[PDB]
2 protein chains.
Amino acid sequence: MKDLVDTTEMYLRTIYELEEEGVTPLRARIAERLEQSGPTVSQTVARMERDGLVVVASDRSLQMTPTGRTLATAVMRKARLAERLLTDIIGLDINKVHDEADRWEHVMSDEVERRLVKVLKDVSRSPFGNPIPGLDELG
Amino acid sequence: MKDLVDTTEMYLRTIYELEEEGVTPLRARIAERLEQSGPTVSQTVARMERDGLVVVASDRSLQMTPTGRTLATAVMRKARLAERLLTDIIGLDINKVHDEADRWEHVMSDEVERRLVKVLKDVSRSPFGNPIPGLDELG
Ligand code: NI
Ligand code: NI
């Protein structure tokens, strides 16, 4: 099992987050926050294209296809719902919540999410301040 | 990400479970319950030996080394604590709990487990009747 658990999903999560912070999505920036080499990033992104999940634009910025964006959104949703579960119910020290959720986000089923929406007091945003996306699509 | 999420841990979980049911651990039986080909199983087990996690005995039965057994035990502990969390708090339909936990068991940290022990009403056994092992070692 790779440290990122699901490589492709982590590249999409990265692109998503860069967008959230008004940062242009560049392969160069993915390598930086995921601590992966350039060729490695270049190869993965290349595969994501043939898979139809992202497009390397003329300016070389990364443009997620609608299907790429749907998957990325669901990964963010699972992560933030996990972060909420880990904080609100399990009581995991906040300093460990991000890394834990970073792994769980890749194995959480839509079904468990639905349950978390019903059990959690509120799913407006994650414990770190960001809005929990895709709630309406969840289903 | 492979469907087993963490292949090695699943082979150990399988060996553990076969032991729980008084079934001789054989590569042949791992292939059957994990739906993997014989050569694939033979190759994985071969690697687990060099890794010092298991020994292929003269009679060809699988004997987990103490280190192999410690990891297997922790995987069972994480799985059964996840099963307990999914049933007792999250309310995931019991018919989906085994598969969900089957994935979570590979990404749960010792830290979250400790929290689950404190939050769950009781961790004597999983929702499916089996004892939750390694609780004292958890730490
Ligand atoms: Ni992740
Ligand atoms: Ni598993």
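Each Cβ is built from the backbone N, Cα and C atoms, and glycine gets one as well.
What Swiss-Prot annotates here:
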type: DOMAIN; residues: B:4-65; note: domain 'HTH dtxR-type'
type: VARIANT; residues: B:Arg47 to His; note: In iron-insensitive tox constitutive mutant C7hm723
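Residue density at B:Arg47 (variant position): 13 other Cβ atoms are found within 10 A of its Cβ, drawing on all protein chains shown. Annotation note: B:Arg47 (variant position) sits in a helical segment as assigned by DSSP.
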